[PDB]
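These notes concern the structure reproduced below.
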Amino acid sequence: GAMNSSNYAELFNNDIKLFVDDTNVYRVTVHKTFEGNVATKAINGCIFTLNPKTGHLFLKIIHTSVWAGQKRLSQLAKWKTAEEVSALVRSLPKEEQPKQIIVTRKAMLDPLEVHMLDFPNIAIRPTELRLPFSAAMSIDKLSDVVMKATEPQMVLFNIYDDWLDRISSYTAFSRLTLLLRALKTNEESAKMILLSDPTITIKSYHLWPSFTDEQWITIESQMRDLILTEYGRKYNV
Amino acid sequence: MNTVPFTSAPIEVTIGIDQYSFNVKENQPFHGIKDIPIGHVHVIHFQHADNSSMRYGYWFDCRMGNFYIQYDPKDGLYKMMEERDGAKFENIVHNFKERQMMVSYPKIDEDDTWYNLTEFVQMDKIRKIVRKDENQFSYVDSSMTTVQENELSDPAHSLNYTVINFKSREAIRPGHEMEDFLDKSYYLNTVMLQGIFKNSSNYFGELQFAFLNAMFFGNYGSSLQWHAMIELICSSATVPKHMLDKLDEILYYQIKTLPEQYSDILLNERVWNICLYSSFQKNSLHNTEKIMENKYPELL
Ligand SMILES: CN(C)C(=O)Oc1cccc(N)c1
Ligand SMILES: CN(C)C(=O)Oc1cccc(N)c1
């Protein structure tokens, strides 16, 4: 069934599961033509496929060539997503395949379900949560492997860096969702919180700074302030 | 013109014969129905006055035998039976006609309704959907479930309609997932028409039979089947032109005949709005769209 606040701890049990977000698969800039009409130019996108218990991110880069000569691209994007997720599952050993796939948008249910007909024991589920996964693409290093791609490519990351050595996956997911909510609502003022201090740096092999435990509390506190504010600046309260 | 005599009418019952119906009182001197047109299947159906629960009835074709009705007080229903003794039957009927104890199948001469509702329905195909091979006629009632319903429980008492499922390996060619799901022509023309039904007449016959069981018995699984068979054609970009023209005629007469007060349960809003306004064939059902818009504009 649908995933919501009530069954949130299920994300961190020992049944393998993947979130799939398709927001950033088909991406365009809209511009004027010489004749004064409007046209779109596509840019590279990505499927965001995340194991919330381990932090294992399978980032399938979608190169603009996959749209050449195709119609109804927003619709095709959902089926392309489902085809790539299906290909990913088939590439994994049986004992690594997910028992559930949770899609962040309901329009992905039927495309994924049809592509996964071969896997009747994999549950395809929606969610009621408003998860902020589009916001990975605002992390410069992520903006860059996607934008630099010249061909289809799968890039493998742990989105939690080394956090699981010190915190649980519940706490790591909550940190991730807070950072991404923050990186959604106001990219610039949330970009200052993470690296406006020049002594905390990211390891070459990571997406987030090496904050200490105490610095993470400060950082997390600053992100919640941002989110509350912008919610005022937005609604005037 | 043939006759279905009744031994008696011991319980008050509304009797249907095709799209006609009449009331019979407890122990009324009623001995059957005469002047039944040859050349068509027919259905004779029952709703007891005391228990509107369970509409039930029998599909039959008088060319296949001499059939009569007899109330069974143990099982509590009117049962169809075959009389194998031809001269016994003729003598029974002639006596009942002489005493004018039979109602006349009341067909208006201009009226093609029943032909139009049963054009492609054959008894031999009914008997494969309703399996009871010791009889030449077929029992159906409001509660019988379909094979597909059982998969989602008594196999002997099921309606064995052709299983249609748009999200199934039969419907979806590996590697044509998006193509086959958004344009069901493969599934309609290759899997179902060429593979399973053999021709469109058998397809239309099952569609018509499913509608009639939905209308006369309120059989929910039959209504599901009728809508699924409509949707499979409407959701196909490539349909033979003769099939579309015949479908429009079929549906038109079904909508024409439907009780105005049953449209709330017998018509699926989603299927009809999709078929008439969003599907590949949205512009191919002129007669059906005009009668639906003038008779059930609320649904749409
Ligand atoms: C190239 N750099 C240092 C980079 O990716 O900057 C960010 C921006 C936003 C979030 C994070 N974690 C890092
Ligand atoms: C199978 N993938 C998701 C995977 O191994 O992801 C990682 C995990 C940790 C570090 C790195 N570099 C990549």
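FYI, residue positions are counted from 1 along the chain as it appears here.
From the backbone N, Cα and C atoms, a Cβ is placed for every residue, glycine too.
Here's what Swiss-Prot has on this protein:
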MUTAGEN   A:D21 to N (Swiss-Prot position 1853)  Reduced growth at 30 degrees Celsius. Strongly reduced growth at 16 degrees Celsius
MUTAGEN   A:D22 to N (Swiss-Prot position 1854)  Reduced growth at 30 degrees Celsius. Strongly reduced growth at 16 degrees Celsius
MUTAGEN   A:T23 to A (Swiss-Prot position 1855)  Reduced growth at 30 degrees Celsius. Strongly reduced growth at 16 degrees Celsius
MUTAGEN   A:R105 to K (Swiss-Prot position 1937)  Severely impaired growth. Reduced growth at 30 degrees Celsius. Strongly reduced growth at 16 degrees Celsius
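Counting other Cβ atoms within 10 Å of each Cβ, the lowest count among the mutagenesis positions A:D21, A:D22, A:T23, A:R105 belongs to A:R105. Cα-Cα distance from A:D21 (mutagenesis position) to A:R105 (mutagenesis position): 7 Å (rounded to the nearest whole number). Classification of A:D22 (mutagenesis position) by DSSP places it in coil, neither helical nor stranded. A:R105 (mutagenesis position) carries neither a helix nor a strand DSSP state and counts as coil. Rounded to the nearest whole angstrom, the C-alpha distance between A:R105 (mutagenesis position) and A:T23 (mutagenesis position) is 8.
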